[PDB]
Amino acid sequence: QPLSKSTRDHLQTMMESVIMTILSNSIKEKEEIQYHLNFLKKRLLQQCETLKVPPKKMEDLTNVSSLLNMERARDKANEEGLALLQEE
Amino acid sequence: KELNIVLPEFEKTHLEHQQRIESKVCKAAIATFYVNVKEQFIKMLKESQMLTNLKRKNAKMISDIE
Amino acid sequence: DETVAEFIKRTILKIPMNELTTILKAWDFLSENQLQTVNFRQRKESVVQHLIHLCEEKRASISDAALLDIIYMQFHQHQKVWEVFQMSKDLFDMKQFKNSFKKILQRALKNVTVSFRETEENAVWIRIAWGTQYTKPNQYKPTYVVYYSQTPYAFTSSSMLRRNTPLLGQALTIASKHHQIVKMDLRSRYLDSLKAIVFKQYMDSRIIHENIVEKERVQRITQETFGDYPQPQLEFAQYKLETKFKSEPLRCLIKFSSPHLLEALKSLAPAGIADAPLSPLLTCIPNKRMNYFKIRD
Amino acid sequence: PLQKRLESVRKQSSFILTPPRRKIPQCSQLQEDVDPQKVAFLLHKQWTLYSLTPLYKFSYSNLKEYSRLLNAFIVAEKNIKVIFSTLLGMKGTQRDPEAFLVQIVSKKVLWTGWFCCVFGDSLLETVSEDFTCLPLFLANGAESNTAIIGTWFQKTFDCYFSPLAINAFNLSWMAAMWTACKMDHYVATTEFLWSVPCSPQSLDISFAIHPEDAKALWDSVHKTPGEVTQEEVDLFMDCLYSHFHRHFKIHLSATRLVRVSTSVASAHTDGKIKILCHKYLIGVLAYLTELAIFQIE
DNA sequence: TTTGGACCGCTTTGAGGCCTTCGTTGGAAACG
DNA sequence: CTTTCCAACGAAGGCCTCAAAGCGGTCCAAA
């Protein structure tokens, strides 16, 4: 299975951001380096679109961390309740 | 997962880009870029790892509380 | 809260607009002036939006919404199926009973949405919304339990109670200060008829008819078995039988469905369909206070 | 021509001949041309029966023309499409014409129509070459769509659908017919439904028998192997009535049979058919195919 | 000829049938 | 000994129909 479209768009956004950042500190040789970096970005986009992965669900990159925190809290609450139950 | 496959591709692409480029300042910038993105990618891989670990643990304590 | 707002909206949508005013007269959570600010002749969307505005002007909570749902249930009391629980083995007080029941249900897992509403004839109606250890109790799958003070019987609507039945039973029996609690196999939808049954609170001389003795005997037997009083409105019956053929026992399973039972059964003998004395399996439905039957030879 | 001998044959058709015995269907797997997915969609679904006069100038080639004509009629009546398909392997004989399906798909199928004829040759023996004889129609979907399709067919092919009815005699015969059928997996206990005749809605007796007990009783009252006879059906009904009267002293015989369900299929008087097992499916059609002829003649 | 009244029209809508989905023990199958 | 899934199927939420009544148009009685 090809790469998930959400992952492709996320990766493309990160490549755009990093290319803007690496262009910010470049003063001279702007046009040639930006053309080369654009070619690099498009070849990477083609490679990642063509790339194949086994059918494993992989959720959005940004939100997962937050989920973990909530999940952690859930377990804590569960543990607390468990303790209370055992106490009873 | 998907990242487990795209990171090796990113490593090989970074290697070939570093090999082809000749400017020292551009080499340093590309190296810093690679370090940052590799750190973020391995961080989110770890985050997904404890994500599935926390899912399994949640199921276990669900059975326990039941 | 938006959850209570949409809950109230759904309950209002369940309420027919022809009696919404009565609901307010039974709800009384909102001031009468707020009621006057809303006309009921206008559109349904308009009236529900105005009611949302009124409840948002005040502080919307879960207790008032649950009370509204309870009173809607009271006015309808026809949309759910009821089962009857019996307690067995003398001082009562509303406040401590409520406190004990609330404490037990909070101790159940961690929380539950419990609401009380006293009604005439000592009919305490309790709305219970269940929730697990890691989720807020759901308001879309509620249950209702009706308790009568100092009485050995209680009523329950079983829509999703099959998930955790013993919990409710043990909570009810510990709150009622009663030891043994059992479920009799009696299930029906007309709740008022259940109330009645559980408490036992219910010319052209040229023609020369022949066999008139048979007609007068069958009508007399039917009248003595049933009676002049209107029979309780019961709607479903089912017998599970396993008896020897005598003609390896045959296992039979019958279901009687009728919008008005005990009346077609009352008319079977006059219509000549069944014998003059009906079998005890049909003549003791109000007597034995039994709905599901198992009989063997 | 055909009209004269047709007059003679329906003149000979009088209620004087004895009802012929019927051969019990045997376990028959689905035919090679029969697509398992198509029948699986057909089976485990509810169908309404319709009797049809033979089609006038019906061709199986111009199916797309029929589909577009129905679509045009529907849009004239008013995101939906009409699909015509040809289904192989469910004709009783080579004389019986090919069967086909019509579907309404919302661009999720909502309305399905099946035209078929199995072992139906008497109509085919009294018809000219121009006509196509598929007097059996099965409908599944909204009644409005069925009425629209019927109107189109009436305008086009000069025919009507008549709602086929099943009496108590035929329903008891078919009940005995499928209880004679051998089912490896008893996945549905047999069940009969009755209705007492009364202007107000009254009790509706439902009587269920365990499949093992039913099969044992059948084999007890089974005399001719591989064949069902009127005496077998009558003794089956008599045994059931005697059992019911021994249980309850109620003469079930004075009640109208309205629905009969068994492990393989279920039938209702109004014209409802439910099919579960493919092994006898084809034979099922043949039997009900005779009823269409009996309604045409 | 003008104005009010009552007819029939129309749309709105409330309730029942019904299909489908949710929940599901209970048994079967794989197994730390 | 334990866990998860298919099954048996029960059940209730939701789709879909129509019978009900209020609002609106129109004809006819009255000024």
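Chain C is numbered as in Swiss-Prot; shown residues: 2-90, 97-209, 233-277, 289-338, in order.
Cβ coordinates come from backbone N, Cα and C, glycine included.
Taking a C-beta cut-off of under 8 Å and a sequence gap of six or more, C:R11 (mutagenesis position) has no contacts in its own chain. Here Swiss-Prot describes C:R11 to A as a published mutagenesis experiment; the accompanying note says: Decreases the binding to centromeres.
For the recorded site, C:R196 (mutagenesis position), the DSSP three-state label reads coil. Quoted from Swiss-Prot, the note on the mutagenesis of C:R196 to A is: Decreases the binding to centromeres.
With a cut-off of 8 Å between CB atoms and residues at least 6 apart in sequence, the same chain places C:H79, C:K81, C:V82, C:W83, C:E265, C:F266 near C:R196 (mutagenesis position), listed in sequence order.
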